[PDB]
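Right, I'll just put the structure down here and ask away after.
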Amino acid sequence: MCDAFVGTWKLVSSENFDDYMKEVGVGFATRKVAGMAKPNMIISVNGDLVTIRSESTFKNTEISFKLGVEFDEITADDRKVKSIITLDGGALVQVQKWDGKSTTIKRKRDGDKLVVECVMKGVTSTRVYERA
């Protein structure tokens with residue numbers, strides 16, 4: 001399950017992430033630190049349970065989830081959200097909902113890349129990772 005996503009991924013490019021974070025509501029200082037971070041993303045699967053870790057000097061976070069089962073999450077910027085992650089067309093699609101708001105984070109395999117597209121109210125950020 002989700003075999004293609006398994007690995008340790010290193011950030012190679014980031015586009016429009018500051019604007020994305022502004023739209024989400026991330027504070028100025030936090031945006032500054034999060035933006036200069038070069039996280040690794042470590043994805044693993046154990047049976048039906050997927051784990052995604054994000055590691056950097058900014059923060060270390062981890063989520064463990066089952067596809068299609070809503071779960072509670074504290075994000076790296078300290079929002080308490082309800083998250084649902086689905087596999088749609090080979091892409092892992094995560095929707096986070098909080099305070100009447102929503103954002104979508106799509107993780108897709110493209111060649112030897114993992115491409116992460118984050119969208120909120122039509123503001124989009126794209127982060128590309130490659131295997132470490």
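Just so it is clear, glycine is given a Cβ too, placed from its N, Cα and C backbone atoms.
Below are the features listed in Swiss-Prot for this protein:
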- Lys22 to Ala: Abolishes ligand-induced translocation to the nucleus; when associated with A-31 and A-32 (MUTAGEN)
- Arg31 to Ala: Abolishes ligand-induced translocation to the nucleus; when associated with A-22 and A-32 (MUTAGEN)
- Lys32 to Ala: Abolishes ligand-induced translocation to the nucleus; when associated with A-22 and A-31 (MUTAGEN)
- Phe58 to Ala: Abolishes ligand-induced translocation to the nucleus (MUTAGEN)
- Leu67 to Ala: Abolishes export from nucleus; when associated with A-87 and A-92 (MUTAGEN)
- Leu87 to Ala: Abolishes export from nucleus; when associated with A-67 and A-92 (MUTAGEN)
- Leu92 to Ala: Abolishes export from nucleus; when associated with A-67 and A-87 (MUTAGEN)
- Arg127, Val128, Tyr129: fatty acid binding site (BINDING)
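Please situate the listed features within the shown structure.
All protein chains shown were included, and the count of other CB atoms within 10 Å of the CB of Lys22 (mutagenesis position) stands at 15. In the three-state DSSP scheme, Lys22 (mutagenesis position) falls into the helix class.
Residue environment of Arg31 (mutagenesis position) contains 18 other Cβ atoms, counted within 10 Å of its Cβ in all protein chains. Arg31 (mutagenesis position) falls within a helical segment according to DSSP.
Its Cβ taken as reference, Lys32 (mutagenesis position) is surrounded by 14 other Cβ atoms within 10 Å in the chains shown.
The secondary structure of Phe58 (mutagenesis position), as reduced to three states from DSSP, is coil rather than helix or strand. Counting only same-chain residues six or more apart in sequence, the Cβ atoms lying under 8 angstroms from the Cβ of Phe58 (mutagenesis position) belong to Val33, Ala34, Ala37, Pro39, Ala76.
Counting every protein chain shown, 14 other Cβ atoms lie within 10 Å of the Cβ of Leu67 (mutagenesis position).
All protein chains considered, the CB of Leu87 (mutagenesis position) has 14 other CB atoms within 10 Å. Taken residue by residue with DSSP, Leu87 (mutagenesis position) is part of a strand.
DSSP gives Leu92 (mutagenesis position) a strand state. All protein chains included, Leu92 (mutagenesis position) registers 22 other Cβ atoms within 10 Å of its own Cβ.
Long-range C-beta contacts of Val128 (fatty acid binding site), restricted to its own chain and to partners at least six residues apart, with a cutoff below 8 Å, comprise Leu11, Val12, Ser13, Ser14, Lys113, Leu114, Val115, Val116. Taken residue by residue with DSSP, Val128 (fatty acid binding site) is part of a strand.
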Using a 10 Å cut-off between Cα atoms, which of these recorded positions sit near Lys22 (mutagenesis position): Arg31, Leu67, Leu87, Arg127, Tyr129?
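Qualifying among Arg31, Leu67, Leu87, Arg127, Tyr129: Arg31.
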Just checking the recorded positions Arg31, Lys32, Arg127, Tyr129: which sit within 10 A of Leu67 (mutagenesis position), CA to CA?
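Matched recorded positions: none.
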For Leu67 (mutagenesis position), just give me the three-state DSSP call.
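It is coil.
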